Amino acid sequence: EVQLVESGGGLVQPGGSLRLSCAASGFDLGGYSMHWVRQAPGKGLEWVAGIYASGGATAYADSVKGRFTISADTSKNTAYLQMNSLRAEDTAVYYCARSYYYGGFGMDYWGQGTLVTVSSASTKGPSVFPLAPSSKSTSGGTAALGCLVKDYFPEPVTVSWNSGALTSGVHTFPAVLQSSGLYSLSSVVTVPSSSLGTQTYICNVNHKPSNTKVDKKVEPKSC
Amino acid sequence: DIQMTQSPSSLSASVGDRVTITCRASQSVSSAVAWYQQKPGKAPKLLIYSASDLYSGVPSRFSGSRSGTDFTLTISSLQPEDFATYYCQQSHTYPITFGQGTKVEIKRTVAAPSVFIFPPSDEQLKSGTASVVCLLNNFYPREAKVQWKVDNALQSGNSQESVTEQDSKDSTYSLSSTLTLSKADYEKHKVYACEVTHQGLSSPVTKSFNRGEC
Amino acid sequence: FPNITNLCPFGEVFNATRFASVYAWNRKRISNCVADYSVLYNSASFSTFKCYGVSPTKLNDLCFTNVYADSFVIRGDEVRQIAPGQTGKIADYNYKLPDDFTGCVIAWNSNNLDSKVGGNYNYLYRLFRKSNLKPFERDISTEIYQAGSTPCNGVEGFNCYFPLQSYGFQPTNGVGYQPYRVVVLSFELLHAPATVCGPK
Ligand SMILES: *[C@@H]1O[C@H](CO)[C@@H](O)[C@H](O)[C@H]1NC(C)=O
C-alpha cells in the first residue's frame, strides 16, 4: 500500500514563508520524481515544481521560479517544498505526487492535499445569524430555514444539522470571499410547514482554526 | 513550454452514454499524455498514462487514443460514479501543463427553482450590518440570474452568490445570493426584493419583503 | 515444391530459453524445410492465435517462398496492438505490422518464465520517438531524446530522456501487466522457388 501524506500547511501573511512536507510510505523515492501540483479554489490544476530524488535535479514553473525551492531526503524518504515570498495569488490546495523517471509517465499516487492561505487578514471566529422560515408559508408546501455564518477568515468550516440527525434536503453552499477579506457562507434546509411549531431545529457550526464551536436554534418571527 | 487545449469545457450526458473528450497539444509530445479524474474535495485519481495505457484498478470502460498530436479519452458506458471533472496532462516538455478541465454533469429534466427570501436578523442589526439572503434551490440547468431590487431600483456592487454541486439524489442545483449593507443604508429603504430569472420559468419570480413588518 | 524433407526449426523459436525485447525484436528466417502448422493450433497452449489473410484451420496445403518468425516480449494489455492498423506505444515506436499483412500472430503468458522476485528489468521498450515506425522496421538506437529546445549533450535529465524504459515485470502483477511472449509468422509469397511447404 503506497501512501503519500502532506503536512506543514497553514496560514501565512503575504511575503511570508512556509515549508510543506510530503512523507512517502510503501516505496522508495529512488528512481522516481516527486512533483508539487497546486489547485486554486474552483480553478484548474497547475504544476509548480518537481525533483528527481536520486540525482537531485530540479525543475520549476515560470510563475514561481526563484521564490519556491524543492528538495528531497532519501533516508527520511520524504519530499519538501519551501515557499518564500508568498503572494495572495499562491493561495491554493497543494498536492504532492510521484512519477517514474524524469518524464513520460503519469502521477500514480497523490496525497490528500493541504490548504495554504495567503492573506493579511487575521484568524477570526465566525458570527452565526439565523434565517427563520417565513411566517406566510403555504401549508401544503414546505417552508425553508437556515443558518448564516459570516466573518470567519480561515477557510475550513464544518456545519451540521441537529448533531447529524437531518441529512436530507440540506444544502450547504460554498463560502465566498468578502471585500473585507473574511469568508461568509450559509446553510439551509427544507422541512414540512406542519412540523415547524412541533420540532426544534439547530445549526451546529465548528471552526477548527480558531477553535470556535457554537450552536444556534431557528424559530419563526411571529412578531 | 507546451499548451494543452481541452474540449469540451462542460458536458451534460445521461447514464449509459458514450463520452469523448479531446486534448490537442501545441507541439508534438510523442505519447506522454495522461488523463486524471477529480471529484469534489478529493485528490486527482490517475486514469490513463502514456496516451493509451490503462492504470491498475481502473474500470475497463476508460480508453485512450492518440492521432498525431490530438489525444482522446473515451468512456464506453457511463456509470453514476463517472460524474466528475476530467483533466489531461503532458509530461513531455517541462514545465508540465494540464488541460483547462472538462466537467461532466448528469442530465436532468428542466426544473423550476423554489425561491425564498430571508430578512436580516435583529442580532445582526445590533452589530450595525444587515444581510438579506435569497435562496433558490432544486433547479436545473445551472444557468440562472438573480437581481436585487430595493424599492424597484437595481442594487449593484454589494451582492455575492454561491452555487452548490449537483445533489447526490436530486441531481439538481441550488444557489444562494447574499446582499449585505450597513444598518444606516438598510433603514433608508422599505422594500427589498429578489427577482429571479430561470430557463424553466414563464416569467421572472419576485419574492420580496418590507422592513418593519413580519 | 522443395523436393527435400527436412522439418523446420520451430522449436528453436517458440521454446527458446530467452526472448528479445520488443524494441529489438528478433527475427528468424525459415526456408528449405517443411513443417506442420496445424500442430501449433492443435496444441492449444496459446492465449492468442489470430491469423489475417489466411484461414488457420489446418491450412498446411499452401507453400510460400520464405517464412519469418518474429519473437519478443510485451505486456498482456499490449497484445492487442500486434495486429494490422493498430496504434499505441508498441505499434508506433517498436513493432509495426503492415495494413496488407498476411500472416499469423501467436501470444502466450510467460509469468513463470519472465518474472523475478523484486522485478525483472531485462525487458525494455521504446517510449520516445520523433516519428512513427514503418512496417517491419527495427530501431535499436540509444541516443538521448531531446524534448526541449535546449540541447542535451548526451546527459539524462528533464527534457532529456533515455528513449528505452524497462517493464515492471513484478510477479504480483495483474494479467494486463504480466509478461507475454509473442511470435509473428509472416508468409513471404513471391515469384521465386517455394522453399517452405506443408507436409507430404
Ligand atoms: C515446445 O516444447 C514442447 C515440449 O518440448 C513441444 O511439445 C512443443 O511442440 C514445442 N514447440 C514447438 C513449436 O515445437
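So for chain C, numbering is Swiss-Prot's, and the shown residues are 329-528, in order.
The way this entry was determined, per its header, is X-ray crystallography, 3.0 Å.
The backbone N, Cα and C atoms fix where each Cβ goes, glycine too.
What Swiss-Prot annotates here:
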DOMAIN    C:334-527  domain 'BetaCoV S1-CTD'
VARIANT   C:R346 to K  In strain: Mu/B.1.621
VARIANT   C:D405 to N  In strain: Omicron/BA.2, Omicron/BA.2.12.1, Omicron/BA.2.75, Omicron/BA.4, Omicron/BA.5, Omicron/BQ.1.1, Omicron/XBB.1.5, Omicron/EG.5.1; complete loss of interaction with host integrins
VARIANT   C:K444 to T  In strain: Omicron/BQ.1.1
VARIANT   C:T478 to K  In strain: Delta/B.1.617.2, Omicron/BA.1, Omicron/BA.2, Omicron/BA.2.12.1, Omicron/BA.2.75, Omicron/BA.4, Omicron/BA.5, Omicron/BQ.1.1, Omicron/XBB.1.5, Omicron/EG.5.1
VARIANT   C:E484 to K  In strain: Beta/B.1.351, Eta/B.1.525, Theta/P.3, Iota/B.1.526, B.1.1.318, Gamma/P.1, Zeta/P.2 and Mu/B.1.621; May enhance affinity to human ACE2 receptor
MUTAGEN   C:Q493 to Y  Reduced host ACE2-binding affinity in vitro
VARIANT   C:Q493 to R  In strain: Omicron/BA.1, Omicron/BA.2, Omicron/BA.2.12.1
MUTAGEN   C:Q493 to N  Reduced host ACE2-binding affinity in vitro
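When the recorded positions C:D405, C:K444, C:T478, C:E484, C:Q493 are compared by Cα distance to C:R346 (variant position), the shortest distance belongs to C:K444.
Of C:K444, C:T478, C:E484, C:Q493, all annotated as recorded positions, the residue with the shortest Cα distance to C:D405 (variant position) is C:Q493. Secondary structure at C:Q493 (mutagenesis position), taken from DSSP and collapsed to helix, strand or coil, is strand.
Nearest Cα neighbour of C:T478 (variant position) among the listed recorded positions (C:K444, C:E484, C:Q493): C:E484. Annotation for the recorded positions C:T478, C:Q493: lowest Cβ count within 10 Å of the residue's own Cβ, C:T478. Neighbour counts were taken as the number of other C-beta atoms within 10 angstroms of each residue's C-beta; across the variant positions C:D405, C:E484, the minimum falls on C:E484. When the Cα atoms are compared, C:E484 (variant position) and C:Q493 (mutagenesis position) turn out to be 13 Å apart. In the shown protein chains, 10 other C-beta atoms lie within 10 A of the C-beta of C:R346 (variant position). With an 8 Å limit on C-beta distances, the recorded positions from C:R346, C:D405, C:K444, C:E484, C:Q493 that reach chain A are C:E484, C:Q493. Long-range Cβ neighbours of C:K444 (variant position) (same chain, at least 6 residues apart, Cβ-Cβ under 8 Å): C:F497, C:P499. Contact annotation for chain B: of the listed variant positions (C:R346, C:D405, C:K444, C:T478, C:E484), C:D405 place their CB atoms under 8 A from a CB atom of that chain.
In the three-state DSSP assignment, the secondary structure recorded for C:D405 (variant position) is helix.
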